[PDB]
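Worksheet: one structure, shown below.
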Amino acid sequence: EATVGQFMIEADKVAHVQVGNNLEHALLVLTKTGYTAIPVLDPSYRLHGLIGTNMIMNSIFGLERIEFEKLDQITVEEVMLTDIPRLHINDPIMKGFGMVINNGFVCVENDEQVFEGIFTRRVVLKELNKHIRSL
Amino acid sequence: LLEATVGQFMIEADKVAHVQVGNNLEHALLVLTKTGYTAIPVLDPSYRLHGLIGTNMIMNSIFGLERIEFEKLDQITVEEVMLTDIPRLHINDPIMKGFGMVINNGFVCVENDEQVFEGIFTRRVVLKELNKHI
């Protein structure tokens, strides 16, 4: 009966990078924030996709070595996943629940794809636990 | 299903990737990168669980002030960087106990009476099961 919007972590408290940033910066943010995947936005705060640490590692993984020194030569745009799950700041939580089964978190956007925040597994789990506690 | 145990819904250890005490960060990063895991348990030949090593832990170890110190990867070992204070569950713990621990942990390692690594209890199995129910 509830909606994704209220259970999400607002965009202000969510780390993100831009489509134009290079992989080295993207990797620095992921590592320092502890995120394994982060929202990728454009200068207009519109949601374009997700990029993760493993994705970055594979993009520079050679047949014999990890080419860290080429990270700042590749942009987030070239590596990011663009076909990502998306929730509306007004969708039902059952919609969210279904989507976090396979995703640590799901990005939430406004009507024009403006990034609003993320809907996480943790919030769904916390709420679910309270419900079972209810029985 | 609140009568069920952790062991019944955990991913069997033989299906989980891992490394062992003594391996260097290069080896761990290779396994993490090839298998797709964000973190994996660090075991020993007796299958005892010593900790968890993740790609972010590894990068943080070599991400220097001015440059990424790649030379450290085959110098530093996993046990020097792995998280050792990790939550643990017993293969026979009630399922609800497992449910409670995955709220703050993406996944929790499960062990037995001989402290042997038995598997991993994850958020996904909880969510997937609670989904089938609701």
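The numbers used for chain A are those of Swiss-Prot, and the residues that appear cover 11-145, in sequence.
From the backbone N, Cα and C atoms, a Cβ is placed for every residue, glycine too.
Here Swiss-Prot flags A:18-78 as domain 'CBS', drawing on sequence analysis.
If you look up Swiss-Prot, you'll see A:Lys23, A:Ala25, A:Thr46, A:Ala47, A:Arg131 marked as 3',3'-c-di-AMP binding site. In the three-state DSSP classification, A:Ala47 (3',3'-c-di-AMP binding site) falls within a strand.
Same-chain residues at least 6 positions away in sequence with a Cβ under 8 Å from that of A:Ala25 (mutagenesis position) are, in sequence order, A:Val39, A:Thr43, A:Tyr45, A:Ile48, A:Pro49. Quoted from Swiss-Prot, the note on mutagenesis experiment A:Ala25 to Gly is: Binds c-di-AMP, but interaction with RelA is weakened and not affected by c-di-AMP; when associated with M-132.
As a published mutagenesis entry, A:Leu38 to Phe appears in Swiss-Prot alongside the note: Binds c-di-AMP. Abolishes the ability to bind RelA. Is still able to bind PYC, but cannot activate it. The Cβ of A:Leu38 (mutagenesis position) lies under 8 Å from no Cβ of any same-chain residue at least six residues away in sequence.
Taking a C-beta cut-off of under 8 Å and a sequence gap of six or more, A:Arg132 (mutagenesis position) has no contacts in its own chain. Quoted from Swiss-Prot, the note on mutagenesis experiment A:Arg132 to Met is: Binds c-di-AMP, but interaction with RelA is weakened and not affected by c-di-AMP; when associated with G-25.
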My list of recorded positions is A:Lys23, A:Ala25, A:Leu38, A:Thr46, A:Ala47; which of them have a Cβ under 8 Å from any chain B Cβ, in sequence order? A:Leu38, A:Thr46
Conformational class of A:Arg131 (3',3'-c-di-AMP binding site) under the three-state DSSP mapping: helix
If you measure every Cα to Cα distance among A:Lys23, A:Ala25, A:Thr46, A:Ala47, A:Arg131, the residues said to bind 3',3'-c-di-AMP, what is the biggest one in Å? 17
Need the DSSP three-state call for A:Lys23 (3',3'-c-di-AMP binding site) to compare against my parser. helix
